[PDB]
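Structure provided below as structure tokens; questions to follow.
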Protein chains: 4
Amino acid sequence: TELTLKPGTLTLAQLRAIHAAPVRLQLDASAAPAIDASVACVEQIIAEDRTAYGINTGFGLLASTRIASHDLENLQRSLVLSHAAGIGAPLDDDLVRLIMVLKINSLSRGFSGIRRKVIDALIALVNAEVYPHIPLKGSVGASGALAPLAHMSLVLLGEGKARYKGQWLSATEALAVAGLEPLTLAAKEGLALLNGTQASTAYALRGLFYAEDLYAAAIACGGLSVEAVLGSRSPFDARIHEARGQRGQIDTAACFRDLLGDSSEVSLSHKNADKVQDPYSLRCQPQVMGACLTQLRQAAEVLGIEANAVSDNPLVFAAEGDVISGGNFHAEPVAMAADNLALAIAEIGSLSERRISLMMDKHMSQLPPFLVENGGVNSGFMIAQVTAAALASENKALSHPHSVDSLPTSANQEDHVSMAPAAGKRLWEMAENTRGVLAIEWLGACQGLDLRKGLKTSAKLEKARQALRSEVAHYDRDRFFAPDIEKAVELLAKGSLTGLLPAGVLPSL
Amino acid sequence: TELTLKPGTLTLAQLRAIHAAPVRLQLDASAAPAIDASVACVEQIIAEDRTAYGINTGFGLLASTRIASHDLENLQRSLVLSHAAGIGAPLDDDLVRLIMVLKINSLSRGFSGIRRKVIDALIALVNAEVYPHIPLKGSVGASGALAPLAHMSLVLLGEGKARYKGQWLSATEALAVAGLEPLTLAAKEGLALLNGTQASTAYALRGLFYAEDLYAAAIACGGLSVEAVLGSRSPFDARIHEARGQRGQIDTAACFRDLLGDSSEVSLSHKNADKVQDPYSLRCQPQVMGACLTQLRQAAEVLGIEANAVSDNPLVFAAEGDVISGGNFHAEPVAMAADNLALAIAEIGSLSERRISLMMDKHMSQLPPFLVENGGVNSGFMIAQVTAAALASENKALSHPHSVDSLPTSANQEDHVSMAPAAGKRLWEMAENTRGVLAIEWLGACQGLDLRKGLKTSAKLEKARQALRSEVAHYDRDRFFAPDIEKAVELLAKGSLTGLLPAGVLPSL
Amino acid sequence: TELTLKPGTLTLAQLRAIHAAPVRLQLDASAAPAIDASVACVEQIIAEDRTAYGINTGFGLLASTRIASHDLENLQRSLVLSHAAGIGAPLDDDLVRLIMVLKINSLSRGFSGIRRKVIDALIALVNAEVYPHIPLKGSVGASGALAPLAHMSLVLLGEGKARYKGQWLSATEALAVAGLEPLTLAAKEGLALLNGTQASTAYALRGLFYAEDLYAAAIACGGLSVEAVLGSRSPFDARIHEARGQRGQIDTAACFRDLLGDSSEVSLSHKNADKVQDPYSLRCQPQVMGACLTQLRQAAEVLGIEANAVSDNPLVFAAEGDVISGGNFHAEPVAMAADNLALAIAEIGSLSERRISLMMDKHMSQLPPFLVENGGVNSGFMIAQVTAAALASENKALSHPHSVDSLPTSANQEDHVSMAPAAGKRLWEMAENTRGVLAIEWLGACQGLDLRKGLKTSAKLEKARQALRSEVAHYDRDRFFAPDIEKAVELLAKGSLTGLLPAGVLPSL
Amino acid sequence: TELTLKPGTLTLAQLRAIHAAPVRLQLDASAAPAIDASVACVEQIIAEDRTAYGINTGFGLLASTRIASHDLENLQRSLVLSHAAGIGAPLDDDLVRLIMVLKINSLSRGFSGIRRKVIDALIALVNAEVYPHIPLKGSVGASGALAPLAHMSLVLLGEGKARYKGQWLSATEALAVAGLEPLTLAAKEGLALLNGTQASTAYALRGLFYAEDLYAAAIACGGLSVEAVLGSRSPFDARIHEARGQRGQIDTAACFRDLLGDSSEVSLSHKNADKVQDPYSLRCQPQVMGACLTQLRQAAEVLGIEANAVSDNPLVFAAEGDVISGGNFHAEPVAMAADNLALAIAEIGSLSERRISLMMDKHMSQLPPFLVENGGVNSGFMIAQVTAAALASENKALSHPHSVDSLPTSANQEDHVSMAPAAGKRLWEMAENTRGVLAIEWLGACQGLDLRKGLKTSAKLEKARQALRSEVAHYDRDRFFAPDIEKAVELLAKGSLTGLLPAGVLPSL
């Protein structure tokens, strides 16, 4: 997938693509002038013997002291070497890549004052599929992607290590792989590379994509459970949704009618489609899932903007010759988006679990008192029904927001931070919880529909049944179930059901 | 303030007005046809001997059993009498009113099948300033505003009690005050009155308004602290914000430049406006407060929509002659908005506290090591600086989201609920925490600027100084401070500083 | 109730008594020597021209500078005047009193270096039922009960205000009421009065007592629901509990067998007492309530110790002539106890709610599908069953611990604090949630047993039925229920059911 | 390490040993009679044609229906096969082993009615170092260790897979390795193996051990930082601690005096040991760490008891010939212990972080404004100081308790559960956060003391310096730090500093 990048125009779709697979990129020519221009600004500042913080001053107490021009190259290197004090397991190549591409997009907007040749270097590591070692922990989402970003730049200066073809090489052997040589940095270039919200942004983005995949899956899964228990379609009537006027819900109901259709053999084979009321977990799916869609749409907007943001410091405005110190490196926005996404992920998992319970019960579904065929011979999946409770419950605590916490770092000058990295990181596990839950819904609904011998559900829903059944057989009775769940989870993770959702509903899809 | 209501067109401003003070309303004539029409639909259903759930069936197991037409009037009354099982202190007249006006707006959209004369009754209690007894607790944000809504309708049937001129009268003496008589209800009218998201919506709305008032105040307060410590204005440079591309932050910075202006006597009296970097708590105000503005804007949209929503069940579509049972009574959306608003309220309080700390410190401000004049003679407000820490910390726990919790009610048919009432209720206390924090910032900044003898800050900021000083004197030293805070809180609560913020920034303002 | 206090020997029972009602106290003569002795130590330090921090140094930067002896009296007064920067509503007389008695107990251990005449003053305000104004907020549980304690001492120096006979008098008119005159303080006496963990300790203690009252009530209530639904007694078999070896549970089961007895008319009237298994919410009561008892016993121990603790600074050891600065003013222990107690309170509320649900369901009880007599005529308390869900759910968020939060105060010298005040304060509301829940259980079980015409439960349980029925009639059908709950709550709050629990189970009882 | 097990006498030390390394065990002869006896009870129940739930009834609706005696062997197998519906990664051999040994201890108390030959089988898999596949997720801590326990028993019946010499074999090849053959089960044996609190108990135990290791480490680390910044020893004066009367704190102070001694070259080289007050993070170490010790001691007691508990159902009392159904399988106690331990782990991490901050600051330590040697040349570890903030902050959210959550499983008969597995699982990550924090403290203090050329600290503390320096060199300046942290973490994880703490302080140590 070749991209000709025009900085700051990244869409969430492209971001999905970048997160998902290898990317080949090159810059758009419209890019060259602003980048090159911001460098000449920095360059003339130096030459006019002027002194500017972030450009040619020292740091802290010395933030006021000029650094010998020839002293400047060692500053960079000291900055990079010093900040790589992260901790944890190393990010998978996917996230690295994404972060690499986000930093590139960001620098290339020509507000950062670093040479194109340095940007060009990053791009070359991207194109070569060489991914610098980045550890999961250390950043508080304020003062630049500081460790993760430092760990990234290490390889550029022939330091640290990088992964290639799944093997750890040296920052040197790997630079060569990319057709490069160890690089030396100039004024501002140290602060340009190490500062930004890219790490936290990639974390939050992965969570959004995850939240997105679960959403889609949940519409297919909730559609089967409606059928499995011979539920109504009336809860999906467009008019009820337009009368509430909630868009998330409006679009969600629409998605539901699309997948279920006006009726099915299954649905048609039950006298009427009204009688007894359906339980909230069925009936209020548009409302709840609808609320969830809104949530993930709000975050997506914030995150869509941040992915193209000029997030370093200080920023250089070559047109006016100004260099300004701000705080764009503060990822509060991103943190809140991550926290936002937590609620949607949890509540999708919550609703699916109650549908599982419904299904297993001696009614809430209208099938076997457990699906199997007697609580006394065996006792089917009342149990997988327990596993989903355990996963759903977890997400309740994981929902605790991180954007409200903060610790005064490095001498109460850095007296308020975001915690965006942790806000976002936790969504990944939250999505695993919700994914196992749905998988169990998926397996349960298909088991149940199965019991309704020879009957068929909607066209999209029969596709969802077949997707499962292509890899997991009907579990009609006593035998080790864990491996069914395990398999269902994978298919979900491979986006098995994603294609059934109508297009343009989800931000990145 | 007279309003001629056109149902479902309520703006957040009008809602602010309704929440804030007595409202006189009447319906717009364009209203009459749909309302009257939905009634005739219900009415013809009855007459054609047809039986429809929510209209003329029983409930639960009997949800399938027709109720003798003449039996129907007692159903209503039984519904109302039965659901008023709430708990807690009674809502203040303000919230009652708001809820009353939201239910009225909702019913009048003519999807609810209840007589105009019943709507007219509600409106008359509004116009008369007669507020039925509603207790704070009982609702789970699903199955209709059920208790609070039941407690409301009680007065209509000459039951319960209502508050008038701050006194509890009987639902009878109070009905009369409104020029009314006890009412009898007809088919569907019981479910129309008791079902809806109005209670939770009013709770969340009050929180939004609160969050809004704090925001504004926080821009004035953060502006004074910048001055108090001779901070920079460069962090507010429009260009840095447009380069990030975040709107919340863009608008926030703009608000800051508006209040501070390019410079002040105070600011002008300090050699330069660059030198040492400002601490995050100063520098990253656009970023953080900007993130907060976004948050409260997202919720406002959801809540703005819900205030005009047709939230009862089942809904009647007279044009097609259809009566449909959905789940619009599920307040998931509202719950998430409330949870959303929690983060903004907390983080506004968080940033203000670190500014207080900065100010009290032997620097972070550039004034007295505590503001007073020596930690050894007395020791000023290092302490009020402690009180703000206690209030800020609280909001960290209060931020725990309620929209992720749910309990299966009334026999796992109501197997998923929202918890919207609690999500929203908790914001009120959260705003008190943040308001005390800011008050202390307000008092501190004015104390500090004071110390800079005879110097003046911006025009809007001098207005903020004077607003304080008009009621709270300079606290130049040893004497009981609590009463300063107490006073500052009130002024804040009376919206003292709200008028300084530029117009059209905040949803309801 | 006259007490002759021997400092540091307070029991939790006496503390319950002090919290619960007016106390008359006087010191034990064994007290005089250590108190008087610590004063003479301070006094000789002064006279030997020695200089000691906390005794005769300044504060902060000046913590190293000696204060003119004649300057010392104004230090006290400055300390008191300065720290009273609290916020919130004023504590009820009960809590004030308790705090007053805890500070008295503490000082009197003769480690604090303050005159008996000053202690004597406090005691006189206690004996006279004069309660100084203390606001709920401001303290972070570290650096002395600082504001609340300052607000307390205000009255002593003829400042602030005090409540007497429920009226706010002046610290002067109120001092006189106590037979006193405004007092002047000496070296160390300022730090002795304002520093300590008494405020947080009283907060946590009130929560413990609350948690205690709920526990007892929950054994009576859970006993009725077992009967109401014709549950088994076998889950209470001593042998099952001794086999687990958990003491909390062992004692809890014992309490259950005591209240239910081997059998009842009710229980005897059902063929057997085995058949179908009982649901966890019945069967696992010893286990869950047992876990809860342990929790509240652990906290009680910590809190029992803290109530007698010498918590000021610095401390004076007259025997060796030493004055030492420590940090006993850090209430971490208390904070954790408060957080501890949160889990017990929540989980008691949680189990009671599921018993309500069980009862309302068309089984889980064996009575009316809702208790009333048809979901279709009326529909009874399926609803009060909703109110309990709302109260139970709240406690889930309120359980979020405060002892994990901390903010660096007054210049990172006070860089770690406890947050004990908030940890404890929140339990009070948590107990209201759980109390409403139980009240609803209480009312429901009695309603249900009622339906079993003319049948009787255990002797203690019939007492519990009668306690209710003495004030709340059988609610056999359609009519306003809220007022039933309201009434039940009160009785619970008046400890109505507390006397049925066997003695010596609960720490303070 | 050979053990001759006398059931239910396990100590926490032995449990530490079992968790930590391979165990060889055999039963004590005193064991044989009760085990064998409970079997004959079950056996005679069968033979007398009597029917008993859990023994020879069906399940659920059929819980009342007798199972053909010859039908019974297939019941077991169906039970096992059915409940293995867990999810997640497989537990490490350590935890498996521990769980295996806990179930063995439990069954062997002869209340479970299963043959010794079946117990003997488990023991043989333990002795052979063959560890059945157990996935991390699925259990809600109620209804028996159900999935994890089912997954365990799978191998016994020649199903599933087991790990041996770090390789996954078949339950068959692995049974053989243990010298076994696939087993068939009899009455009650299915419920005896699958039911219990062992899984959650092992999870919580690992957390306790972790919490224990961190505690010790934190005393050594906090001792070095006191020295690094030339802090006082007076805060550790026994008298201050006895005056508070808190035991945790009393023992903690004692531990501190033991490690620091009355004085050191370092301490001796600073004029006095009083002057300026130390910051809370130093001074209040006994108080905070003391509160933490209490917390972990409380949990340990509960967990110590649970490890020896008879936790299955129903239980058999051969002496009286009774078979009783209780609910000992409800792990509420364990859940609360796990939640309890969370607070200690967090607060240990919290205090260490503020000590790091202190150290890095241009004071709070008295060393380099960052440790390195100028914020302007390089800038040392102000950064690792950031990494610790990120880890400490995480633990704030992870502290959210799981014992307050619950979901009604398998048809509201299982209407209240514990969530003990998740309460405990989360402590492991929480300990990683706190361990990285301390590691960074460790590295920082040693770096700082280093700067005090040629000076020495206490004898135990010099051992702690050397432990580090044996593997991590002084990091005197600019170069990649991450690998220092990485290394320090490992040493901590290998219990490097554990041996310095005086004996008998910690429950398991």
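Note that chain A carries Swiss-Prot numbering, so the residues on display, from first to last, are 2-510.
According to its header, this structure was worked out by X-ray crystallography, 2.2 Å.
Note: Cβ is positioned from N, Cα and C throughout, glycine not excepted.
OK, Swiss-Prot features for this one:
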type    : residues               : note
MUTAGEN : A:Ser113 to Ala        : No loss of activity
MUTAGEN : A:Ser144 to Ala or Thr : Complete loss of activity
MUTAGEN : A:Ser144 to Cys        : No effect
MUTAGEN : A:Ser394 to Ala        : No loss of activity
MUTAGEN : A:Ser419 to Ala        : No loss of activity
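Structural setting of the listed features?
Taken residue by residue with DSSP, A:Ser113 (mutagenesis position) is part of neither helix nor strand, so it is coil. Around A:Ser113 (mutagenesis position), the C-beta neighbours below 8 angstroms that are at least 6 residues distant in the chain are A:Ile36, A:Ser39, A:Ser107, A:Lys189, A:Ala193, A:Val311, A:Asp313, A:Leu316, A:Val317.
Taking Cβ-Cβ distances under 8 Å and a sequence gap of 6 or more within the same chain, the neighbours of A:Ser144 (mutagenesis position) are A:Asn196, A:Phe330, A:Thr410, A:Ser411, A:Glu415, A:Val418.
Under the three-state DSSP scheme, A:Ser144 (mutagenesis position) falls in the coil class.
All protein chains included, A:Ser394 (mutagenesis position) registers 24 other Cβ atoms within 10 Å of its own Cβ.
In this structure, A:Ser419 (mutagenesis position) belongs to neither helix nor strand by DSSP; it is coil.
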Can you name the mutagenesis positions among A:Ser113, A:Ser144, A:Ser394, A:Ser419 whose Cβ is less than 8 Å from some Cβ in chain D?
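Sorted by position along the sequence, the hits are A:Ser144, A:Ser394.
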For A:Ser394 (mutagenesis position) and A:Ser419 (mutagenesis position), determine the Cα separation and express it in whole Å.
26
Once near-sequence residues are set aside, which residues in the chain of A:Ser419 (mutagenesis position), 6 or more away, have Cβ atoms under 8 Å from its Cβ?
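The list for A:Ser419 (mutagenesis position) reads A:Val141, A:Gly142, A:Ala143, A:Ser201, A:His331, A:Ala332, A:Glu333, A:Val335, A:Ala336, A:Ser404, A:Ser407, given in order along the sequence.
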For A:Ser394 (mutagenesis position), just give me the three-state DSSP call.
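Looking at the DSSP assignment, A:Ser394 (mutagenesis position) belongs to a helix.
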